[PDB]
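Worksheet: one structure, shown below.
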Amino acid sequence: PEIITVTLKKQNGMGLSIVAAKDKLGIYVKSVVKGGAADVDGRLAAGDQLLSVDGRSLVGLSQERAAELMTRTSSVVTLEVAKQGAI
Amino acid sequence: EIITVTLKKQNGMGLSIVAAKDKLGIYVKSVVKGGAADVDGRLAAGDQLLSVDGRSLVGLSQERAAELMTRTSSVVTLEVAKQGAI
Amino acid sequence: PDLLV
Amino acid sequence: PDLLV
């Protein structure tokens, strides 16, 4: 067989696929990544709204702006969550 | 309705692995959609992971390979045999 | 369009 | 299940 050398930088994160939707914008969990930190914790689910990150509101901003705020963080991040935010 | 969830971030290459057979071998069962291995585009299901950072992945169980592949730093180097079934 | 975080 | 790395 063909033998190649592949170097990967692991994706470090909470294990969450997010989407922004509307009235102000809101950040919702599209999917919880299998085996990721959010999945092992067991509290988060698809459809939940991420209201904030470390005291900073996640309302009225784009997916990219929410991602900038949620990745800027240290190893440990605190989320305020509205269970099934589609209320 | 409103809960407070604190998460500690975690690492991952985005690979589902299996061990199969004179010695055992570590193979890619599935490449996780959107994961690091998927965005890199070189790895595929059926490829054999021959080593992690110079340490051989031959002759060991799935769990032992997982222990070695998760105890590394942010960047990991894999030696790969494309479609490891020769 | 979606992102990973 | 899956064994994820």
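Residues displayed in chain C correspond, in order, to Swiss-Prot positions 71-75.
The way this entry was determined, per its header, is X-ray crystallography, 2.3 Å.
Cβ coordinates are placed from backbone N, Cα and C, and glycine is handled just like the others.
Quoted from Swiss-Prot, the note on mutagenesis experiment C:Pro71 to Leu is: Complete loss of interaction with host PARD3 and MLLT4. Partial loss of interaction with host ZO1. In the three-state DSSP classification, C:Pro71 (mutagenesis position) falls within coil. In the shown protein chains, 7 other C-beta atoms lie within 10 A of the C-beta of C:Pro71 (mutagenesis position).
Quoted from Swiss-Prot for the published natural variant C:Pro71 to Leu: In strain: Beta/B.1.351.
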